[PDB]
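Asker: Sharing a structure here in structure tokens format.
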Amino acid sequence: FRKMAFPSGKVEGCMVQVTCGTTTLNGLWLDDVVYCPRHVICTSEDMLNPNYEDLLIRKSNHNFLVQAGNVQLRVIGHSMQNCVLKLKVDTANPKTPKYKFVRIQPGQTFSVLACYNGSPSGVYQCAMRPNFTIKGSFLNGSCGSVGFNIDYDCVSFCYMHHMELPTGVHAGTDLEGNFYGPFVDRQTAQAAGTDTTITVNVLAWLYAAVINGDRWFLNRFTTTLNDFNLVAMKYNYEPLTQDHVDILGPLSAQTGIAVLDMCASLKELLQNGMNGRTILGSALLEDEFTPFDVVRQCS
Amino acid sequence: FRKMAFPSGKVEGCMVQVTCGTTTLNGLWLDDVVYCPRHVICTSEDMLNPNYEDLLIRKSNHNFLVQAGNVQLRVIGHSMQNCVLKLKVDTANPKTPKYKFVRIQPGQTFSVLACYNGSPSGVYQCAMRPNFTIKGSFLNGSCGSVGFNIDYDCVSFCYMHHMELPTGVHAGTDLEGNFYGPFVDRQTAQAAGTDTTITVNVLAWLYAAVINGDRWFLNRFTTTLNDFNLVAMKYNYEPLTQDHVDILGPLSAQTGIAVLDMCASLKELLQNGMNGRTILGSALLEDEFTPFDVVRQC
Ligand SMILES: *[C@@H](O)[C@H](C[C@@H]1CCNC1=O)NC(=O)[C@H](CC(C)C)NC(=O)OC[C@@H]1CCC(=O)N1Cc1cccc(Cl)c1
Ligand SMILES: *[C@@H](O)[C@H](C[C@@H]1CCNC1=O)NC(=O)[C@H](CC(C)C)NC(=O)OC[C@@H]1CCC(=O)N1Cc1cccc(Cl)c1
């Protein structure tokens, strides 16, 4: 199993840069709107505890430089939606894909197109941690880079990059400007919750092992979902939700192993350990592959 | 830190579907030529000992169906260079990027755009292994997927996908159709040479772990280059050359850890293991980041 990103070309065709004064970050150009982090309007002094509404009132359309490459896109309207700035521009992006804006759940994976000055540098897959942070590669100027999934020819945009936390992890918003997690777009020190292991993805990984014929860890018993969640919490595993049970349906059907039976198998691994053994060639359980990722690389 | 692929857009605009008989795979459409694996011209029974020159002379242009999305492209010529079929079409690809065809060295990395039925499906980073296999993710229908690097706006194509080995690693050619390694485009079980670990990349990765604040594995021990290489070869690691030491200079400077000091740390890891611990999240030493791959990101 490799971490595999979606092909990035449909998102590359939407990347622009947005500049206020000397501050430049990336924007997303879809139809005749450019979306970017609202802190592009912030000076240094403004970043400690900005009054975004007051800062934006002082802004006019002609204070915003939007460029696709070296080509300027004229701004004809501006508004703020939560922590995202929306810039209406006078040109509809001819490369606009079919798209949606989705807010993902913790544990879900997505591709990030890391971008600097409106130019993509690289693409990689990220899992959103249970504490709503991501472990990316984001250097200065990366804000406004987006995360996405692609289903058929439809791009589901789910993340826009805004900030780094003291531990080195990253935080940002959905494309409606609402942060994932208890974070704010102020340059104050902020703490992520204690992270936990993504239980549903570990379960997907166990299903993947079974699909490949590696099934020593399967036991003859089942469990309740509440029993598992109480036990799992003691090992720093995320409690399972009903949505988690539902997204494991395809893999449960593929293997004939009921979700709660795999939960019992995992409970035993947590309490007893691997006792010298490996799963899929590894002594560690993997938690960054979703049920959907498993089906993509096996089938 | 993060394995990262090049943005794939420039390559996506070149992928098409190529069909001959009941075999469909991917092609690379640059200017007015579509490049693809020649084994598309084989039936099930041909694949066991295929005489490609014979099979090719018996094909006509109309036997090849090339589709760029919803559009069939007309094949007006066909030839073969080593293991790659070249289909001349009547229309030029307006999305052709600036490009070169390069043959990459073992230990170097590249991005793979995995495709099925001419449609891009995923992008990921691979290294050319010392034994000239690659550890990819390729399913039925992936043949003709390509590997590439991007330097400025120029795409250097270095890999085209042909086969899977019984160990689950993968083999293919450069865009001139020459296999990497001792492999042949026939349906026979083929083993690769003994693999070895790309030492300069493991060292680059340790420097990445140090930069990210992981340093439990460092030590005050030191080593000569030859004594390191003696131990490396014992553990089926590649010898480290003076050119590799040179290439690690930027990372050495940045961290203040001499290359030969990092070699002494790696020697201790080979001889002792990691004792339960992990490095950058891994229970295993990773060897598919090059020095350049680490710098670009750190
Ligand atoms: C895009 O403009 C950048 C992206 C940064 C640059 C380096 N890596 C990134 O993720 N975003 C910022 O500069 C933000 C923008 C403001 C409006 C939030 N600023 C930022 O990250 O401030 C410092 C962060 C904010 C939350 C927090 O806890 N911070 C303190 C911090 C974080 C990490 C390390 C250190 Cl030493 C301090
Ligand atoms: C593209 O046409 C593919 C897709 C393959 C199959 C799924 N994953 C892939 O990478 N390649 C092929 O079908 C080749 C075509 C011939 C003309 C080389 N064949 C192939 O890869 O299958 C047989 C391989 C070839 C070398 C070898 O060792 N093979 C025997 C083998 C390997 C692994 C498992 C099994 Cl059951 C047999």
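Chain B is numbered as in Swiss-Prot; shown residues: 3266-3563, in order.
Header says: X-ray crystallography, 1.8 Å.
In case you wondered, yes, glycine gets a Cβ from its N, Cα and C as well.
Pulled these features from Swiss-Prot for this protein:
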ACT_SITE  B:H3304  active site, for 3CL-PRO activity
VARIANT   B:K3353 to R  In strain: Beta/B.1.351
VARIANT   B:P3395 to H  In strain: Omicron/BA.1, Omicron/BA.2, Omicron/BA.2.12.1, Omicron/BA.2.75, Omicron/BA.4, Omicron/BA.5, Omicron/BQ.1.1, Omicron/XBB.1.5, Omicron/EG.5.1
ACT_SITE  B:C3408  active site, nucleophile
VARIANT   B:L3468 to V  In strain: Zeta/P.2
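Are these features on the surface or tucked inside, and what touches them?
Answerer: For the recorded site, B:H3304 (active site, for 3CL-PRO activity), the DSSP three-state label reads helix. Under a cutoff of 8 A between CB atoms, and with a sequence separation of 6+ in the same chain, the neighbours of B:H3304 (active site, for 3CL-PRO activity) are B:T3288, B:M3312, B:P3315, B:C3348, B:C3408, B:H3427, B:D3450.
In the shown protein chains, 15 other C-beta atoms lie within 10 A of the C-beta of B:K3353 (variant position). Annotation note: B:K3353 (variant position) sits in a strand segment as assigned by DSSP.
For the recorded site, B:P3395 (variant position), the DSSP three-state label reads coil. Residues near B:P3395 (variant position) in space but far in sequence (CB under 8 A, at least 6 apart, same chain), listed by position: B:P3371, B:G3372, B:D3460, B:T3461, B:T3462, B:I3463, B:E3503.
All protein chains shown were included, and the count of other CB atoms within 10 Å of the CB of B:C3408 (active site, nucleophile) stands at 25. B:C3408 (active site, nucleophile) falls outside any helix or strand according to DSSP and counts as coil.
In sequence order, B:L3505, B:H3509, B:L3513, B:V3524, B:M3527, B:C3528, B:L3531 are the residues of the chain that are 6 or more apart from B:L3468 (variant position) and have a CB within less than 8 Å of its CB.
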Asker: Report the variant positions (B:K3353, B:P3395, B:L3468) that meet this criterion: Cβ distance to the nearest atom of ligand 2 under 6 Å. Use sequence order and write none if nothing qualifies.
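Answerer: Near the molecule: none at all.
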